[PDB]
Amino acid sequence: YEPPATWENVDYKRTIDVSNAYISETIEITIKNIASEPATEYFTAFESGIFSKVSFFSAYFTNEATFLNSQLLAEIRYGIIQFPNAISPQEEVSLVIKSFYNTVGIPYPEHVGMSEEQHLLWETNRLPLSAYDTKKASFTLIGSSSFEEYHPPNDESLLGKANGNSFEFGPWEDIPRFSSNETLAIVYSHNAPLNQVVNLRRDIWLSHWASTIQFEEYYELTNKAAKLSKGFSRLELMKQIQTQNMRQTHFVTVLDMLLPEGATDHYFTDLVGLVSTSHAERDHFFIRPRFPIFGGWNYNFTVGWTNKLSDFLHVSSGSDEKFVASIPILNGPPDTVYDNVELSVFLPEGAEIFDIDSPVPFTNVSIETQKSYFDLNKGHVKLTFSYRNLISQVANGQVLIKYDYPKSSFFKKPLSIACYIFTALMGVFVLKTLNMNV
Amino acid sequence: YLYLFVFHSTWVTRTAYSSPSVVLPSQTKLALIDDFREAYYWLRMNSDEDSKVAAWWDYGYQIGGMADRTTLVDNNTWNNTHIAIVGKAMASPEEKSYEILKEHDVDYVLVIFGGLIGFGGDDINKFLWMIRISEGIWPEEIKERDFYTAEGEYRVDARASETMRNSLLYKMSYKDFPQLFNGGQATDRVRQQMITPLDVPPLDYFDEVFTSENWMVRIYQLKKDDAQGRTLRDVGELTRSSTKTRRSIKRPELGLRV
Amino acid sequence: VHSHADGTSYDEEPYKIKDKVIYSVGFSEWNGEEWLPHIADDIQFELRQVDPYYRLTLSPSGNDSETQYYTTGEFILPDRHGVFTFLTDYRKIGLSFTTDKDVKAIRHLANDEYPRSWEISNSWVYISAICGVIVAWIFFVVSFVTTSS
Amino acid sequence: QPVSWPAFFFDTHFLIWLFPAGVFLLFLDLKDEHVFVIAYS
Amino acid sequence: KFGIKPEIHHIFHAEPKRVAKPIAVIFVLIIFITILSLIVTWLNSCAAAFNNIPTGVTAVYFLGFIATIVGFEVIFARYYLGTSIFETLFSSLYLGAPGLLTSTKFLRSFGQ
Amino acid sequence: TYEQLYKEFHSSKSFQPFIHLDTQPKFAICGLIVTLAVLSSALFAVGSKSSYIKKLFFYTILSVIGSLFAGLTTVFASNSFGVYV
Amino acid sequence: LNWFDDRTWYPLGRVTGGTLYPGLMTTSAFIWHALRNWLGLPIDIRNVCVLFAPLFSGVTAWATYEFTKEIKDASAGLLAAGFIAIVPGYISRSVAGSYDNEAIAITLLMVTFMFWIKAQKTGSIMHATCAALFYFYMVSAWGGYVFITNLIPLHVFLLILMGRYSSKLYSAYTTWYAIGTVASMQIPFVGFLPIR
Amino acid sequence: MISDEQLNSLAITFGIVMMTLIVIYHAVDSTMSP
Ligand SMILES: *[C@@H]1O[C@H](CO)[C@@H](O[C@@H]2O[C@H](CO)[C@@H](O[C@@H]3O[C@H](CO[C@H]4O[C@H](CO)[C@@H](O)[C@H](O[C@H]5O[C@H](CO)[C@@H](O)[C@H](O)[C@@H]5O)[C@@H]4O)[C@@H](O)[C@H](O[C@H]4O[C@H](CO)[C@@H](O)[C@H](O)[C@@H]4O[C@H]4O[C@H](CO)[C@@H](O)[C@H](O)[C@@H]4O[C@H]4O[C@H](CO)[C@@H](O)[C@H](O)[C@@H]4O)[C@@H]3O)[C@H](O)[C@H]2NC(C)=O)[C@H](O)[C@H]1NC(C)=O
Ligand SMILES: CCCCC/C=C\C/C=C\CCCCCCCC(=O)O[C@H](COC(=O)CCCCCCCCCCCCCCC)COP(=O)([O-])OCC[N+](C)(C)C
Ligand SMILES: CCCCC/C=C\C/C=C\CCCCCCCC(=O)O[C@H](COC(=O)CCCCCCCCCCCCCCC)COP(=O)([O-])OCC[N+](C)(C)C
Ligand SMILES: CCCCC/C=C\C/C=C\CCCCCCCC(=O)O[C@H](COC(=O)CCCCCCCCCCCCCCC)COP(=O)([O-])OCC[N+](C)(C)C
Ligand SMILES: CCCCC/C=C\C/C=C\CCCCCCCC(=O)O[C@H](COC(=O)CCCCCCCCCCCCCCC)COP(=O)([O-])OCC[N+](C)(C)C
Ligand SMILES: *[C@@H]1O[C@H](CO)[C@@H](O[C@@H]2O[C@H](CO)[C@@H](O[C@@H]3O[C@H](CO)[C@@H](O)[C@H](O)[C@@H]3O)[C@H](O)[C@H]2NC(C)=O)[C@H](O)[C@H]1NC(C)=O
Ligand SMILES: *[C@@H]1O[C@H](CO)[C@@H](O[C@@H]2O[C@H](CO)[C@@H](O)[C@H](O)[C@H]2NC(C)=O)[C@H](O)[C@H]1NC(C)=O
Ligand SMILES: *[C@@H]1O[C@H](CO)[C@@H](O)[C@H](O)[C@H]1NC(C)=O
């Protein structure tokens, strides 16, 4: 669906940041309307390969920011922005788009030694794919230290002018419409570890009898950094530890898990057993895996802790037996990108969910049951969300569940276990009043 | 005596019969060692799920229990010949051990080495039990009275034999061990011998892919045979040490083409 | 691709000792412009452990616009259990080397998948004698209870 | 693989010297039950 | 080296011969004549016949007794042809629980 | 509506628990003594001698009491050892 | 029961019908399924497989109580149970993580011997058939069942040489051998071996 | 979770309570039996 008309871009900045293993853009537009029926909408154009991997999309006004209604739809594909206070047909407006991606690039030497810097290859557009005509448009590539182009063009214009830790250029005037005329490829040094997980399932467990909430998380993380040539040698790793100071390099030795405020019973296990190299200091759960995760290596592990329920659960006002829970949507290391997240919250056995709200647009949601310990009846209410593309730093949200849990179903747990003990002992009575004596 | 029986029966249980067989607390300091789960979980995480791991037989269950990979020998010794295959492969030159470890579709070979921390149950002192059970099946290929120093000693340092130095498990276990400490000397803690980098001949058919933190469990890979058909020791002597920009042109004495 | 002789695959029913399978591979050559079907003798299937158990030359029995297929006929799997690989190394000097291998597990007979005792002609005596002892036992307990001592 | 006597004292504390006296005391009233314990000892 | 190679066909193992079939038929009806000789020896000829039959109100526990004794042989006979061990096991549980009570009141009713 | 549920969340009381976790193993031990005394004295009502209807009556009332003390006891002793509910 | 296990002995496999004793695995799987579906608490199979020798340590103690109760009065049975509950000779092969096939062996050796002595005292047919059911279930588990089939015949034979034969000794031993030898022949590791 | 010295105290006190009430049972049985 192509937009007709009624927006023309006077100014158009485009600042790509490349500094923390996910690409973030901060577009800044100043638009002018044409003399027609005053329309109130906007269309932001993404490629078909970038629209598949996008995790956050927001808009500000530049005067003083409140928010705007930024909706992402579901072959250039679009994303709509809805304005309040419908605009007169000839007036300047100002606007800020922020967006956060999933891809970071390919290691341009894919094999590199562990004591050597890596360089990544990112591919993008240089002329901006706008759905409308632009009159002025500057590009700015902020980020790490060293930026270098890949197959530089013969034109002396459309060429990068390097600034102090920056790379500034762009086609600056009179770009008519959708412009896939040239695709940029830039290599750049990047000393972050590039942690990314493939499948995160995290199970929480509300409990009214214990008044506790119990977090358990299963991470399947890869390191998408550059692979290492000549294999792995413990001699070069151990000498690399013994030389100096462990600066910033590729592989993963420790992870810093940022937990909720008061967390009590910390554990960190692999598939084959538990791992004893973990340190649970106040508010921070540090983790050392068994082997250091170099470029391309896999590691699947499980962490878990226990919070009290008095700060995640809140009794409603109209009815005493109606509870409202707000769950942290994501806890993990500070530099991670999540390719799949499934958040399973487990309400107790007699709970009935009324209302569900999530701040991040999920891919899926369903309500099932699952039998845990002493679930003699149907079992826990498994409300499971499926989120696809998330960032650790960006997706700051809480999932809000409104349910009820009456005291008719609160005492059915000891009464159900009492029902099994009672029918077992009356079963003992039938098998002892019974005469079998030939 | 009934009350003394309880204190005896709990002291004996706590001291002598309550220890894990996986975590190895040798205290090289009350330090625990989990190099077996580190290496086996490297095989579980960083290998294709149909790779075949040829280790010695007394570690055969734990690999299949922890690495979830395919082995060749195993703890119950019901086929002794198939154990003499791996015992023949561990004690033979790597020219004749690559040939027998690719005929069986093996891509990973792991060894146990307790020379940096003093484990003693490594695969260099149960190495003679790899030559006894493979000498009775294949005599005059693998033979004892080799691996000895012509006076009856079982040495590991530069006093050792030539068949001991060119063996597969020797140069797989002691690879990069003299370059560990400094100065080109290395004090093996179990065998109490010092080795030098002019020992331990290089490995031209295998390459290491993992080695644990205390150097216990070494994991090696059969690197693929060369594309141009030449032998891998000729690739090894190609890529190094030869020959000071000096040449020779000669009738190559190769026979005749069929 | 290899499958059972009646059309089912390895995935639906895994293989078994003394089983009927079919194997099929198709070749194609390239004269610089088009992928033409490759007419050839000398192509050999191998069913293989450490040592080969089958070398069967491949008859064409098929055709396509850019592929000539080859079959091996219905051949019986060995009664030797084990993990057998299905191998075609087409290695003829002058033209391109190709290798296709698929490693499969081939298991023993289950306890149910045996010739049955009523099916076999030799065990009719023992079924008749066990049935005789059982029926004579039932008349022994009814006759023992209903008599008066 | 033969074993020495401190494994016999080690595995059973004072039962190792009530073990023969129990057998000798099971002879002196020899029921048909006790032949099992004597032969099994 | 490269070129054609001789074929291999895996000459199989031989199966031992079963039996001549009418010999097995002969022994089947020999065993039939022996079992029929047993029943014809029991019922009238050796006079070990039915001296008493409990025609009172304890007849229903006798028919329950025949229901258990014939019932377990019906369960085992079904188990001989197909009928996996779990359905046989729940079958002899669902027969063994009411059946042991009506096969013990009967043996309480007869003191002999 | 996420804003209605957010306002309705942040204007609410916290979760006041029924029985805290630190007093709960003492309820587990005292409950174990109670249900073990009641059920331990319940198998001797069928145990010694009686008639049938009084043995049924006292067995079923004493088994109801000891059964419900047993169930509530194993809820609290479930929560005591680390597993919850 | 029909598991080829292509993950071991790679070109050969391991049939695991006639190289395995299927009595430990079906017991701990019966406990796992039993407390899984019938009792309410789903615990992991690793915890059933670990905490298995501590569970049957107590059943070994109860069976030693009943055996010594058949030899002397019950007050010696509680001494024997108190001895074998904590003795270091059995706790060596019965440690908490030890799924090594003698965790289930001795708790069937003592139930087998308990029903044998209880079958040979009173001469009952039933106690010598349920001596043979636990003899079969002892054969399903451990490969040192052979001890039992050289000890119960060694007992009976010493009952013959001493002149202590009776109808109880016949009526116990001959149905122990009948049921226990037709039944122990069904385990595929032990085929017609008890015939030859 | 319980520690290892506290498990040692638990195992020893089950042993001492076990042997103590065994001896009490044997005394009450041996005194008051015909
Ligand atoms: C425990 O583990 C052990 C190790 O993992 C394992 O031991 C191995 O077991 C296998 C299976 O039996 C053994 O393979 C056989 O080995 C035979 C040994 O023959 C020796 O002597 C021959 C001369 O007499 C040599 O030819 C032979 O090979 C030599 O030459 C090769 C080529 O030049 C070379 O690669 C060798 O290295 C070696 O130098 C060896 O020295 C071997 O005879 C046998 O071959 C037959 O079977 C193969 C299929 O199984 C065919 O591929 C092969 O062509 C042969 O086929 C013949 O037999 C088939 C039926 O068996 C027929 O279908 C064929 O048509 C053909 O039949 C012809 O010959 C018959 C007489 O044999 C005749 O009756 C026919 O009419 C027809 O004329 C096979 O390779 C292996 O050697 C064992 N390895 C070791 C180290 O012991 C053991 O099995 C495991 N335990 C358990 C319980 O599983
Ligand atoms: C007066 C009441 C009389 C009741 C009689 C009941 C039982 C008699 C006592 C003992 C019988 C011994 C024979 C074993 C038969 C079962 C084998 C089977 O089940 O496996 C068979 C296959 O055999 C085998 O591979 C051997 C397996 C050996 C079993 C090992 C397990 C033993 C331990 C169990 C204990 C577990 C804990 C319980 C604690 C109490 C599966 O049979 P299927 O499912 O294919 O059925 C179809 C029937 N076709 C094929 C004939 C049509
Ligand atoms: C016969 C009379 C009673 C006999 C009593 C016997 C023993 C009791 C004494 C000590 C046992 C307690 C030791 C617990 C060890 C730590 C638990 C653990 O850590 O393991 C648990 C296994 O949970 C269990 O097994 C439950 C054990 C409960 C025992 C409490 C006493 C009840 C006894 C039963 C009475 C009869 C039942 C009738 C029912 C109808 C692993 O949990 P998880 O990995 O899923 O953790 C994650 C947890 N999420 C999933 C929530 C995130
Ligand atoms: C005639 C029938 C009579 C009626 C019977 C009815 C009910 C009684 C039956 C069961 C009641 C409770 C038993 C469940 C206890 C599970 C403990 C466990 O499994 O805990 C294990 C480890 O435990 C321990 O640390 C200490 C061991 C204490 C266990 C004491 C054993 C006594 C229980 C009886 C024998 C075992 C029976 C089950 C196994 C076959 C959990 O391992 P983890 O590392 O995954 O958890 C670590 C926790 N994270 C995941 C959060 C990190
Ligand atoms: C056949 C009879 C069986 C006899 C005994 C059998 C086995 C005993 C052997 C070993 C047990 C050692 C336990 C190891 C695990 C350490 C956990 C621990 O020590 O829990 C301790 C506390 O515990 C206790 O106060 C025990 C409470 C009272 C026990 C009651 C007995 C249970 C039986 C009830 C069944 C009633 C039903 C009747 C059915 C007829 C805390 O630990 P935490 O900090 O990890 O809790 C996590 C932290 N919160 C506290 C926040 C949750
Ligand atoms: C630990 O977690 C990782 C991450 O999810 C798991 O890796 C994934 O494993 C599956 C199956 O091994 C892979 O699927 C495979 O895909 C390839 C083509 O991509 C195909 O050739 C195979 O037949 C199979 O379908 C999947 O790609 C892989 N994901 C990544 C990112 O590598 C791993 O299995 C987990 N390990 C354990 C022990 O749980
Ligand atoms: C959304 O979640 C539902 C869960 O209810 C998924 O439906 C299940 O899909 C699995 C396939 O793995 C089936 O085995 C189940 O039977 C399905 N259950 C139901 C109730 O349909 C569904 O596939 C998910 N959809 C997407 C697009 O992720
Ligand atoms: C059969 O194969 C030949 C190979 O050259 C091909 O040209 C022809 O088109 C094929 N015919 C059919 C019907 O597939």
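By Swiss-Prot numbering, chain G shows 67-262, in order.
Placed from the backbone N, Cα and C atoms, the Cβ positions cover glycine too.
Long-range Cβ neighbours of G:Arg159 (mutagenesis position) (same chain, at least 6 residues apart, Cβ-Cβ under 8 Å): G:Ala119, G:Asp166, G:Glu168, G:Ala169. For the recorded site, G:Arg159 (mutagenesis position), the DSSP three-state label reads coil. Among the mutagenesis results in Swiss-Prot, G:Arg159 to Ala has the note: Temperature sensitive and staurosporine sensitive. The residue drawn here is the original one.
In this view, G:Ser160 (mutagenesis position) is surrounded by 21 other Cβ atoms within 10 Å of its Cβ, with every protein chain counted. Quoting Swiss-Prot on the mutagenesis of G:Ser160 to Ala: Temperature sensitive and staurosporine sensitive.
Within 10 Å of the C-beta of G:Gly163 (mutagenesis position) there are 16 other C-beta atoms, taking all protein chains into account. For G:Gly163 to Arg, Swiss-Prot lists a mutagenesis experiment annotated as follows: Temperature sensitive and staurosporine sensitive.
DSSP assigns G:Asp166 (mutagenesis position) to coil in the three-state reduction, outside any helix or strand. G:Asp166 to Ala appears in Swiss-Prot as a mutagenesis experiment; the accompanying note says: Lethal; impairs the catalytic activity.
The Cβ neighbour count for G:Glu168 (mutagenesis position), using a 10 Å radius over every protein chain in view, is 19. A mutagenesis experiment is reported in Swiss-Prot for this position, G:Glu168 to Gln, and the note states: Lethal; impairs the catalytic activity.
Within its own chain, G:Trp208 (mutagenesis position) has G:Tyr87, G:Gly89, G:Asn167, G:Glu168, G:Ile170, G:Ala171, G:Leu174 as residues 6 or more apart in sequence whose C-beta sits under 8 angstroms from its own. In the three-state DSSP assignment, the secondary structure recorded for G:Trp208 (mutagenesis position) is coil. Under its mutagenesis entries, Swiss-Prot includes G:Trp208 to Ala with the note: Lethal; abolishes interaction with OST1 and WBP1.
Residue density at G:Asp166 (mutagenesis position): 13 other Cβ atoms are found within 10 A of its Cβ, drawing on all protein chains shown.
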